[PDB]
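For reference, the structure is listed below as C-alpha cells.
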Amino acid sequence: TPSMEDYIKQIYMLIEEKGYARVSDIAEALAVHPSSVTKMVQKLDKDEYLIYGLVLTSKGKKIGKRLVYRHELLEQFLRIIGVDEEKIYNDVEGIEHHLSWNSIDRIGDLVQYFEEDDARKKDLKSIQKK
Amino acid sequence: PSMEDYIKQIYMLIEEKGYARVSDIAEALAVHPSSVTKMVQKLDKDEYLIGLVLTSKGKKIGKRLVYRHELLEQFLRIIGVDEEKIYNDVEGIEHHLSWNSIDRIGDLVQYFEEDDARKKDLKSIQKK
C-alpha cells in the first residue's frame, strides 16, 4: 500500500543515516502519531519486511532501496523537465505510489536520455520558450 | 482526488450522453449510489454543480481534468509504457501533479512530437 511504502522508505533512510530507526523518528519524519507508526510496524513485522530496534529483513532492505531509488529518480525526472524546485518533493511523494515498474523504467530511460546529452536539454528549453 | 474523479466522470458523461445519472456515476467509479449522492451534495455545496448540471466552475474544472488525463496518457505512451499499464497509472498520478509539472510534461510531449528523431533516440536508449 502507499502508506506501507512511505514507512518502509523512511525506515530505510533513518537506518542508513542514523544507524537505526526509532518509532519517534519515523513519527516526526511522516508527521504522524506514534500509534500510527506502531500499527504499521506491526503489519511490516507480520509481512516480514522487518523484525524487532527495528531491523529490516533482506526483503525490507531490497524494497527500501528500490523505494529510495524510485524517489530520487522521480525528483530527478521532474528537475530535468524544469519543474520549479519547490514543487518537486510534494509531487513525487504523491505520484510515486501510482507508477507501475514499467513507467518507472521508461522514466529511467527518459532521464538517461537527457542526462546523456545536454543539447537535448537545451532543445527542451527552446520548446518551453515557444 | 476523490472530488476530482467525480467531476471528471460527471463531465465526460454529460459530453457523452448529455446528462449524468447517479447510477452511471456509481458504475463508472465502482462506488455505491449512496456514496455518489453524498459526494454530489458536496459538489453542489462547493458550487461545482446544480437533473444535475455543472456550473461554469464545474465545466471549466471538468474540461481541465479531461485534458490532464489525456495529456498524461499521451506522455506515458510517448515514453514507451506498455499500453495496458497506462490508464491505471494516469488515474493514480493525475491527482498529485502540480500545474507546473503538467505544463512541463506538456512541453515534454511537444518536444518529442516535434522531431521523430528524438523518439528514435529514446527507443535506442531503452534497448541499451
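Chain A is numbered as in Swiss-Prot; the shown residues are, in order, 3-54, 59-136.
For this deposited structure, the header notes the method as X-ray crystallography, 1.9 Å.
The backbone N, Cα and C atoms fix where each Cβ goes, and this holds for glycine too.
Long-range Cβ proximity for A:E99 (Mn(2+) 1 binding site), meaning a same-chain Cβ under 8 A and a gap of 6 or more residues, is found for A:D8. Residues or ranges marked as Mn(2+) 1 binding site by Swiss-Prot on the basis of experimental evidence: A:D8, A:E99, A:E102, A:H103.
What Swiss-Prot records for A:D8, A:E99, A:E102, A:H103 is Cd(2+) 1 binding site. A:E102 (Mn(2+) 1 binding site) falls within a helix when secondary structure is assigned with DSSP.
Quoted from Swiss-Prot, the note attached to the mutagenesis of A:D8 to M states: Binds only one manganese ion, in a pseudo-hexacoordinate geometry.
For the mutagenesis result A:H77 to A, the note given in Swiss-Prot is Retains selectivity for activation by Mn(2+) and Cd(2+) over Co(2+) and Fe(2+). Can bind Mn(2+) in the C site, despite alteration to the A site, and adopt active DNA-binding conformations. Non-cognate ions fail to generate fully active complexes. In the three-state DSSP reading, A:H77 (mutagenesis position) counts as helix.
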* Asked: Applying the rule Cβ within 8 Å of the centroid of the Cβ atoms of A:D8, A:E99, A:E102, A:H103, what extra residues of the same chain belong around the Cd(2+) 1 site?
  -> A:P4, A:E7, A:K11, A:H77, A:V98, A:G100, A:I101
* Asked: Which is it, of A:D8, A:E102: the one of these recorded positions whose Cβ has the most other Cβ atoms within 10 Å?
  -> A:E102
* Residues satisfying Cβ distance under 8 Å from A:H103 (Mn(2+) 1 binding site), sequence separation of at least 6 -> A:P4, A:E7
* Asked: Under 8 Å Cβ-Cβ from A:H77 (mutagenesis position), six or more apart in the same chain: what's there?
  -> A:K11, A:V98, A:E102
